[PDB]
Amino acid sequence: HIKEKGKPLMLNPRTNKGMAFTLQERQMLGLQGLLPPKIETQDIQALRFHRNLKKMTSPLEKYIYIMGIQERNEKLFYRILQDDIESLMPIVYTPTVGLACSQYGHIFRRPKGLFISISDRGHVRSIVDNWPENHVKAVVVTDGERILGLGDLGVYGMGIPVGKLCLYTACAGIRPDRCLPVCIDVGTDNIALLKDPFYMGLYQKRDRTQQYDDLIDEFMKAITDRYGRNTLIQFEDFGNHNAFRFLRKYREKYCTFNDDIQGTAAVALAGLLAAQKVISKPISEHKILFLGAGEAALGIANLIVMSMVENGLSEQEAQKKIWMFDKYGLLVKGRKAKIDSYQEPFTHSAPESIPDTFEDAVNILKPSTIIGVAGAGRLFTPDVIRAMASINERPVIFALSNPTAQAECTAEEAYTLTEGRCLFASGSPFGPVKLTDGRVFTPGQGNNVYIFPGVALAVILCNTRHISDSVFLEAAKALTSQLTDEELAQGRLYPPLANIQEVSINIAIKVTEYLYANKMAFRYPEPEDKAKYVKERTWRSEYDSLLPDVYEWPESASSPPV
Amino acid sequence: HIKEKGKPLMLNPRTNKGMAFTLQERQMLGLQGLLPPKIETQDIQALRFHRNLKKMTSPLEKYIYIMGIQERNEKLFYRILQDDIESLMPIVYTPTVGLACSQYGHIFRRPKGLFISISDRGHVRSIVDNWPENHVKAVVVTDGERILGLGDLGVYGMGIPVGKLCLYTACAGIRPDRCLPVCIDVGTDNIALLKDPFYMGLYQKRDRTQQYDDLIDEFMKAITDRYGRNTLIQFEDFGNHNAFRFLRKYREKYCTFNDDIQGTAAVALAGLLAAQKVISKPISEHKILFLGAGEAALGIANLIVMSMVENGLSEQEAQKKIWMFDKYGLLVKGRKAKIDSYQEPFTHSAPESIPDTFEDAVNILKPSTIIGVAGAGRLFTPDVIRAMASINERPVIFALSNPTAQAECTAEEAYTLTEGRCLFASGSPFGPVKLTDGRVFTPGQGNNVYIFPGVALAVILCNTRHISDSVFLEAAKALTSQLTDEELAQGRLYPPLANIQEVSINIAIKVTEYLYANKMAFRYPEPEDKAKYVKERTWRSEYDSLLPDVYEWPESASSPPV
Amino acid sequence: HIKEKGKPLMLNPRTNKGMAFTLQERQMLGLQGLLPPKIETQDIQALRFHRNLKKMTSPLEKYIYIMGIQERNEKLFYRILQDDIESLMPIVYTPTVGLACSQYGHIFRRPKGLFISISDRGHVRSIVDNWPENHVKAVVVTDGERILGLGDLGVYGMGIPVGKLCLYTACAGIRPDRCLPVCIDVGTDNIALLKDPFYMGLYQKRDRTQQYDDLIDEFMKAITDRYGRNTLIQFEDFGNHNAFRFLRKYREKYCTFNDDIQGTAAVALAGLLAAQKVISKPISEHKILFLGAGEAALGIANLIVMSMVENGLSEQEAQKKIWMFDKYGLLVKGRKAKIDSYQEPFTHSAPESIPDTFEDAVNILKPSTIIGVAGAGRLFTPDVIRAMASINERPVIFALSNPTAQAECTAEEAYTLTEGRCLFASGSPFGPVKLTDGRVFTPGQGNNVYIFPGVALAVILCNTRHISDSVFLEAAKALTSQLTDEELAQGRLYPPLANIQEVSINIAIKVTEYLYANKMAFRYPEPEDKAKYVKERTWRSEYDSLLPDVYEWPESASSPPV
Ligand SMILES: NC(=O)c1ccc[n+]([C@@H]2O[C@H](COP(=O)([O-])OP(=O)(O)OC[C@H]3O[C@@H](n4cnc5c(N)ncnc54)[C@H](O)[C@@H]3O)[C@@H](O)[C@H]2O)c1
Ligand SMILES: NC(=O)c1ccc[n+]([C@@H]2O[C@H](COP(=O)([O-])OP(=O)(O)OC[C@H]3O[C@@H](n4cnc5c(N)ncnc54)[C@H](O)[C@@H]3O)[C@@H](O)[C@H]2O)c1
Ligand SMILES: NC(=O)c1ccc[n+]([C@@H]2O[C@H](COP(=O)([O-])OP(=O)(O)OC[C@H]3O[C@@H](n4cnc5c(N)ncnc54)[C@H](O)[C@@H]3O)[C@@H](O)[C@H]2O)c1
């Protein structure tokens, strides 16, 4: 049921088609004369915008162009996004979305998403009621505090949820109606933004008192009051500590998951399973040394332990295979540095040497896998890579810190200081590495877009209210299952991004099959086959006919005379 | 979220308040000057319309007035309807709605409901898409073929679903948004309507070919395609044969129930349980003789047998206690008249006398309960009542045929030809009976409004897709449980209509508790207590504040100079 | 009366304010949360967009930016346009609008204006009825056939009326509601546009049959049928012959004027009056030699003759002072080349030498003023300029052909081959000229924006139905009257563009005072002072308060009890 006609129909991106309005539905809907005479298809529109896009050279001009397309016509926007997804995820999402936020601030002409300020505390529900859309299933919330590679940006961080929500629809098929980007702005610590008179938000510094926590609680309550307790809420580019503690707080009472703790863990585990298929030995035979003992490292280690346990190994024996190296030093029993409750499982009896630097820890533990999530910088020194290559026939090196400037090492050093026998994976993109021997090795990129769209779609479709830790184990197994035998022969650890739209759906299916198996899905009746269930509820970018049904009634009896 | 402002806000019955618009929300919403200066409450509005209504004397003038109120303001309409519900159900619903349809045709100024003609076959889905409301949970469908007491009325029967849907909201609390009245018009057999030039529908006779069945199938498919497979669809005032066979056809694949077969059975069973509490002996000790062997009689008998079985009695022993008397004669094994499959359970070894008339059957079977659902007329002859009073100390007489002109007997003859020891219940309303002895006996009225609102609410809230036969057994038990000890002492078989709005809710709770117990509810998580679950989802007729939230921001830092 | 609320209010450029929405009218209108928290004024918005605009370097990027601003917020767009009008007329209008049309085709996201194709013939009125705005006073029509400096562009020429209509509001103050840009597309002769599959119009060549004339007549009739007989209609960038003959055809029955024939004539006459104030001798003492005998030359000559006549000189004596030099040769009586009716007034008895080239004509006629409107190219050869400087103490040279590539000469040659005593004026912009002597001469630019906004405003305000030839004489006198004594001392022939918004208004006043004096104004009662009349009806770009009037009623008597 479309209730619009004429010019309003073309001012709504949801119902706009541009020139794809056929002649008969131009004439019946009152659009004749308001559009140029040509009748086009969506293929022609997509081709026009694709070549206009190839003519452009900077990523940021491409970003402005493609978001303008999103604002004028959303079906065409998502068709263009799905057509060339590998080349446009770096544009629509990180890293270009952060540059767009930093430099052009708020490009958008239309109001996309809510702005909730600390000045609105006690009245968040009215702000949420101002949003026209009545059914939203996914909410992405930003603080602006930690933009990836840009730092604090305040209100300008609003472009980060928007872009991310695009991926929700471009890869998973979540309806754009059902997505709400939110910016919780509590001030900014960026003095550059506090000095200029054209900053678009509060001119105070970040509120770090109890008012911030109360505002977050009130916003969560308002969102789930209007939209339901099973609304998926993601905290995107919050402060690191804030994001971690909010994930702990709202994990049980709300449907939230984190990409930094849970998505990164799932992607790292998928890479590890791919590596265990590439190399002869399984994941249980590995010995993992972590660089960093934060909550992202703990999430990855817990997921690895769950994977080890499900393969027949005991929990304690699994945890004895993971070693974690803090900034202070190796986590061992009896060290003078403070160790909290969550690092207790991975605190082990100290080795004889008691290493003080990371390279010494690599030499003394002889670990097969090395995983860097510290985020400090180039902590994977060349000596570390050389020691890894010497100890292991085929070392597994994971530099999961992002952006590139914060990665533990780059693919070039990893693949050169080794003879190419290392299985290197990184969060940040890297170019293929060519050696003097003549071979070319492409490093697997642990993109978070592998996990969160499929998991979000499965959670939204199944009416899940609590996203557990084993959902991401199932997602990691599903992601690994997408790799073919020839891909493993070529040494790829992840499926190519070019078919993410397929991979995501497959992931969703597996997660769906898990959620109904573990009674964490509240959408009944339970579908007989989950694949056909999820594949008919994804959003299609094909235009819908707006043509009124005009037909002739069969002739009936004549009306009687008066 | 209200998206309207100014005059449109007062032209929508859903958002209109009339003078209950407070001054501040008159000024903020642009209604100042468009309303008379007085500020009123809903109590004052209800009082004004109540006395204007008492001034009126004919039921039909009252009907026109109250439907005008519904068209201008729906919250006030339902508040007035709930305030005096016992006196306004006869006005909003049968019998006055049939008189309104017959005489004033289509009173309504607003479009309420869909008109689907046989001329629209093959294009029903477009008609359904023309309905603005996106979520409807209850659909009431009429043919116009059998209006209760009026006969065929064609398109003019459209007023029957409308009125019935009012009860859905007045007693059960179903949202008026979620209700859709439909008229399937396939012509009329009423020659008076075929002769006048101002009849509002097709001027053909009723289509009784396969096109009618195909149209009904297409309409069912279109409704459940747009609104979901668990949409509740009720066929109201269809032809008797058509309604029965459509109930059989769509019982399994759609969420449908019938008031004539299932609601009448539930009400009769509730009366029988009340009578078993009034008299010493239980329902199993009774011997039931039915007048009529149709599908309504079979539904009542099957529900009675289920009730007998659940109380410890065997199924065959239960069915041996019900005797059914057809027009041809008593259903016995070996009679020359044809007996179909559904009457096989209640076909018994013939008694010695083999009675040929109904009064002889009463004399020879000595039945404690007598139930008339034949619909022929005054078949409960005075000799039948006298025989019942002589055989039984306290006979139970049920004249469930309606309207009054088709009832098997009236309360006056039943209570006079007996000394007042009969427990008489009838579908049609009757006045209290006073005898020369001085006592006054009020006959229990088996109103269908007891069952269908509560059952409809429980089915809608639980996302049920198939309404079984034991749902109505649970509803009958719930209805009987509403009677207090003093009410049973006074001889009432049904709770008073004056608190139907309460009774219905209680019925809903029980049905809800049944549906979750038998895994026929698909709304999860399952509520811990069903009473609080259903009582917070019913529709309240209290006005909602439209006042925008206006507040002052706390003072923050000054904007920097340029 | 604003009937919108919430998000629609910000999706309408007419009512959108962006952050200029005050807090109280954010909260009352349902915009809270949909806008960033900052409250801004229009000054802050204008400053932000001004510096964002200075950061840009190419004119075309500036065009895209400023038209995006127009699409999101029109009051801010016109405030920015009026703030820096001298630097943004070259961007909003020619020459940058033609480059935008050629290269980016149709930038616009919103539907601005109507597209009427030859395929819609016989149904133009329905297309006109599709336009939402009910009162439009000015219509600018384009063919796309002759874009200034770009040639045929077909449908892509639609950007030319749009830009021109901006000037209508930026200089004159005509309401943007009242403006309708139209593109009559009858095919294109541009083979580049006929080859590519992404051209936005008909893929046929230009229809030059009677169907084109019939389409133009039908469009004129439809526009004046919907909007009134006094609707101002301007044919913009039509074919040269088509524009001239359409001006002749519709001059009497419609309210049309032409910028090429009438605006150019008015601007040239204003320059000539300024020159007659700069030099001692008046316009009657001059002898004018024209280069070109087209209809633009004839319009300029007729306006010059009218100006000469109104100063006491006879008509025949006035026409004997203008000489016109065709491509074939000097217009003289008895030449073998064909001379039509309109060149008869300026065909004179041949001089003795009978010159064959233009330089010889300059030598033999000794003309004080030289005016080039041929449009061929650099026909003002250096010998012509040298002869002009030798014959006249202060020659007047007018190179009114545009663009620069078609100008008869450039300011540098004109001011250098003379010692700086020439009064050079050109249609196309030129840079200031510096000589070795050290002086700097700025050439007066005969911009058409001097005349058409003020004349259009005066015609629209006075309800004029026929724009005569003396309206432009009055406009030329008004334009000349804007020059101060010091400006004439410095040698300027036209008022600076930086205050066009003022000059236009003054022109309007004079034209208004003329129209009421000659009974060509149909808006009555006639205003006592025309200045205050026109200055209170111009459109102001200041934001209008949307705040609902909220107040407290004085306490009155209490409502009585029931
Ligand atoms: N033209 C339209 O706007 C249009 C047309 C048809 C249906 N719908 C919508 O379809 C919905 C029907 O719901 P259902 O019974 O199929 O739910 P469902 O049982 O199939 O799935 C369960 C939950 O998942 C949600 N969901 C389903 N698909 C989704 C998707 N691609 N993206 C995000 N969320 C999704 C659903 O809203 C629902 O809450 C209606 O709410 C209706 O508004 C809209
Ligand atoms: N101003 C408004 O219009 C407004 C305000 C609040 C909520 N709502 C509506 O509330 C609904 C929320 O659904 P829910 O999660 O509470 O479903 P639910 O889980 O509580 O109940 C299950 C089913 O029963 C339906 N239902 C619930 N109450 C009903 C009633 N009184 N009458 C008829 N049907 C009823 C529901 O639509 C749902 O399909 C939204 O669809 C939303 O449109 C509307
Ligand atoms: N919020 C609004 O939209 C709003 C508010 C106030 C007035 N108006 C408009 O003002 C108009 C009143 O007309 P009037 O009696 O003052 O005419 P008028 O007598 O003052 O002028 C005569 C003609 O010139 C037109 N005109 C006047 N000013 C114009 C301008 N700046 N630009 C273009 N055309 C102009 C007029 O529409 C009229 O047709 C109403 O049509 C009404 O729609 C609109």
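We number chain A the way Swiss-Prot does; in order, the residues shown are 20-581.
A Cβ is built for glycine as well, from the same backbone N, Cα and C atoms used for every other residue.
Other Cβ atoms within 10 Å of the Cβ of A:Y112 (active site, proton donor) number 23 in total over all chains. If you look up Swiss-Prot, you'll see A:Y112 marked as active site, proton donor.
Annotation comment: Swiss-Prot describes A:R67, A:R91 as fumarate binding site. Neighbours of A:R91 (mutagenesis position), defined as other CB atoms within 10 A of its CB across all chains, total 20.
Annotated (S)-malate binding site per Swiss-Prot: A:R165, A:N421, A:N466, in sequence order, evidence recorded as experimental evidence. Annotation note: A:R165 ((S)-malate binding site) sits in a coil segment as assigned by DSSP. Listed in sequence order, A:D171, A:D256, A:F257, A:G258, A:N259, A:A262 are the same-chain residues at least 6 apart in sequence whose CB falls under 8 Å from the CB of A:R165 ((S)-malate binding site).
Listed in sequence order, the residues of the same chain lying 6 or more apart from A:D279 (divalent metal cation binding site) and placing their CB within less than 8 Å of its CB are A:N259, A:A262, A:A315. Residues or ranges marked as divalent metal cation binding site in Swiss-Prot: A:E255, A:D256, A:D279.
Under its mutagenesis annotations, Swiss-Prot gives A:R67 to S the following note: Abolishes activation by fumarate. Cβ neighbour count for A:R67 (mutagenesis position): 19 (other Cβ atoms within 10 Å of its Cβ, all protein chains included).
While the structure shown retains the original residue, Swiss-Prot records the mutagenesis experiment A:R91 to T with this note: Abolishes activation by fumarate.
Maximum intra-site Cα distance, (S)-malate binding residues A:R165, A:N421, A:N466: 18 Å. A:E255 (divalent metal cation binding site) sits 15 Å from A:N466 ((S)-malate binding site), counting Cα to Cα. Note on proximity: among A:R67, A:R91, A:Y112, the recorded positions of the record, the Cα nearest A:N466 ((S)-malate binding site) is that of A:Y112. Remark: A:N421 ((S)-malate binding site) has A:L167, A:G168, A:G446, A:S447 as non-local neighbours, by Cβ distance under 8 Å and separation of at least 6 in sequence. Here A:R91 (mutagenesis position) is positioned 19 angstrom away from A:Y112 (active site, proton donor), judged by their C-alpha atoms. Among the recorded positions A:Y112, A:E255, A:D256, A:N421, A:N466, none has a Cβ under 8 Å from a Cβ of chain C. Taking the Cβ of A:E255 (divalent metal cation binding site) as centre and 10 Å as the limit, one finds 26 other Cβ atoms among all the protein chains shown. Cβ-based neighbour count (10 Å, all protein chains) for A:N466 ((S)-malate binding site) stands at 21. Summary of the divalent metal cation site environment: with the site residues A:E255, A:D256, A:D279 set aside, the chain residues having Cβ atoms within 8 Å of the Cβ mean position are A:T161, A:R165, A:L167, A:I179, A:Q253, A:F254, A:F257, A:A262, A:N277, A:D278. Taking the Cα atom of each, A:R91 (mutagenesis position) and A:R67 (mutagenesis position) are about 15 angstrom apart.
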